[PDB]
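Trainee: My questions all concern the structure below.
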Amino acid sequence: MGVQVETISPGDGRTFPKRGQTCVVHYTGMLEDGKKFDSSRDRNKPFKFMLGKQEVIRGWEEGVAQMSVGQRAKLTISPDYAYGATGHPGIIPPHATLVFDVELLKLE
Amino acid sequence: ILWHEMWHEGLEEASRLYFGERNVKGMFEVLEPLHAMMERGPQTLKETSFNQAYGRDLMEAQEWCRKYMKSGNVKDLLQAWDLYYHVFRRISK
Ligand SMILES: CO[C@H]1C[C@@H]2CC[C@@H](C)[C@@](O)(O2)C(=O)C(=O)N2CCCC[C@H]2C(=O)O[C@H]([C@H](C)C[C@@H]2CC[C@@H](O)[C@H](OC)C2)CC(=O)[C@H](C)/C=C(\C)[C@@H](O)[C@@H](OC)C(=O)[C@H](C)C[C@H](C)/C=C/C=C/C=C/1C
Ligand SMILES: [Cl-]
Ligand SMILES: [Cl-]
Ligand SMILES: [Cl-]
Ligand SMILES: [Cl-]
Ligand SMILES: [Zn+2]
Ligand SMILES: [Zn+2]
Ligand SMILES: [Zn+2]
Ligand SMILES: [Zn+2]
Ligand SMILES: [Zn+2]
Ligand SMILES: [Zn+2]
Ligand SMILES: [Zn+2]
Ligand SMILES: [Zn+2]
């Protein structure tokens, strides 16, 4: 639908993010063609965020919530679950399907 | 009112205007007064303490904003928000 999750390597299949829990992830963001626009791995600093706060796009909110600790997954996010018709001028084109390589390192 | 709370509220609102509503002018409207407040210099010990802690980071974020205003290159604006995000996390209790 809006976000498809395909496992690259498995987690414990038991430790899923709760409410008020901080997800710690490494991500690589690419356009559908496969052109990289961002990576936390380029900065050697994991990205931290809290689920259910609308801090991140809907695809991450619903995608990362399905992942268990240790899991590396590919998220294919349709425009309506990403930056939609508007996109982000000079970053994300209009109507862009985004592919994120996401690794859920731990929860805090 | 404490400089860290004014910067917390301003950076949060500015990020909402730019990333939420694709409104760079609105973002700049929120940031300019806070940068001006810094430029007037610290008055209290807590304001002096804040300026010493995060003065450098906030100055480099403004520099990237000025570079963006000339270039029109969003990459320069994302560099500024990388520093603003860094400051936001450090200052936020
Ligand atoms: C410099 O680089 C940017 C990130 C870039 C922007 C461009 C995109 C291609 C991208 O490269 O990230 C990217 O990889 C991406 O698409 N991301 C980032 C990784 C998570 C998934 C996705 C995303 O949702 O980003 C986010 C997306 C771009 C915008 C948001 C999408 C959800 C929507 O509900 C929000 O409405 C407001 C806006 C960016 C973020 O993850 C950052 C952390 C969070 C926010 C800005 C908002 O949650 C904001 O709301 C007030 C906050 O609470 C913040 C913490 C307040 C403080 C002061 C501001 C911090 C700002 C940090 C900015 C950073 C590091
Ligand atoms: Cl960490
Ligand atoms: Cl925890
Ligand atoms: Cl808050
Ligand atoms: Cl705070
Ligand atoms: Zn947060
Ligand atoms: Zn914890
Ligand atoms: Zn940590
Ligand atoms: Zn303070
Ligand atoms: Zn706040
Ligand atoms: Zn710093
Ligand atoms: Zn500089
Ligand atoms: Zn930082």
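Numbers in chain B track Swiss-Prot; the residues on display, in order, are 2021-2113.
Including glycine, each Cβ sits where the backbone N, Cα and C put it.
Below are the features listed in Swiss-Prot for this protein:
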- B:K2066 to R: Complete loss ubiquitination by the SCF(FBXO22) complex (MUTAGEN)
Trainee: Give me the non-local Cβ neighbours of B:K2066 (mutagenesis position): same chain, 6+ apart in sequence, Cβ-Cβ under 8 Å, ordered along the sequence.
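Mentor: Listed in sequence order, they are B:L2022, B:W2023.
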Trainee: Looking only at DSSP and grouping its letters into three states, which state does B:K2066 (mutagenesis position) belong to?
Mentor: helix
